[PDB]
Amino acid sequence: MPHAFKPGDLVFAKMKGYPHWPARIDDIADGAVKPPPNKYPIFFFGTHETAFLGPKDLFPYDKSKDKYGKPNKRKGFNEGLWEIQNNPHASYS
């Protein structure tokens, strides 16, 4: 059975106006800004942007990749697909 989301989990993350996007739940570094309550720090592959999202917008990658893991015209997306499949836990700093 599913657990709660934890750092390192791979997802497609949904935001208004963008296709479901390859992403990971990030850790919060010591000294770094914490997310709001009930929000997770989401690192978007390809763009390498962070946003804070709740579980309603987080689709587990394994379950969802046949639907959402297809090329997209959007800037950074196809790079993002490579990252999530090929090195999802690397440093992209």
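These residue numbers are counts, starting from 1, taken along the chain as shown.
This entry, so its header tells us, was determined using X-ray crystallography, 1.7 Å.
Keep in mind that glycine also has a Cβ here, set from the backbone N, Cα and C atoms.
Here the residue is the original one, while Swiss-Prot reports the published mutagenesis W21 to A with the comment Loss of interaction with histone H3K36me2.
Counting every protein chain shown, the Cβ of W21 (mutagenesis position) has 26 other Cβ atoms within 10 Å. When secondary structure is read from DSSP and collapsed to three states, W21 (mutagenesis position) falls in the strand class.
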